[PDB]
Amino acid sequence: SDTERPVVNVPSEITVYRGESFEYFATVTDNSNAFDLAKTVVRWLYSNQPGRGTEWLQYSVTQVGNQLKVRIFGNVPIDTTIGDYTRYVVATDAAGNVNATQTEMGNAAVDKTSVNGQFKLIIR
Ligand SMILES: [Ca+2]
């Protein structure tokens, strides 16, 4: 049995630059050492998508030993809007537990509080 949520480690903020490519990394651990990689995503609040203003945000997940490795990458178009956005690494263990639920992401967005796996995406 597994009732404990996986834990994301992600940089608190990632800064990207118009016209330029970027690459950052997050990792995930879980008590069971077993994951649901296809249900581990990088997304904005509203839907399982990179989000408005950040449609160029990409990711790829692999399992390395007992961890997931989440590569967060892309190329920022030269005419993207400059600003700061909250995004979420949402990981699922093999048993279906998630680090942050849809409910929690919504409360965090409105209340300006934090969940595990959240990060600031800063465009300059
Ligand atoms: Ca677990």
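We number each residue from 1, going along the chain as drawn.
Each Cβ is built from the backbone N, Cα and C atoms, and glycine gets one as well.
Here Swiss-Prot notes a mutagenesis experiment, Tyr46 to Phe (Swiss-Prot position 443), with the remark: Strongly reduced interaction with GP1BA carbohydrate chains. For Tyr46 (mutagenesis position), other Cβ atoms within 10 Å of its Cβ number 12.
The note that Swiss-Prot attaches to the published mutagenesis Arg87 to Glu (Swiss-Prot position 484) is: Strongly reduced interaction with GP1BA carbohydrate chains. Strongly reduced platelet binding. Taking Cβ-Cβ distances under 8 Å and a sequence separation of 6 or more, the neighbours of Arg87 (mutagenesis position) in its chain are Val42, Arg43, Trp44, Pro50, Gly51, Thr54, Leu57, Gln118, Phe119, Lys120, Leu121.
Cβ contacts within 10 Å of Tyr88 (mutagenesis position), excluding its own Cβ and spanning all protein chains shown: 25. Looking at Swiss-Prot, you'll find the mutagenesis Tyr88 to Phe (Swiss-Prot position 485) noted as follows: Strongly reduced interaction with GP1BA carbohydrate chains.
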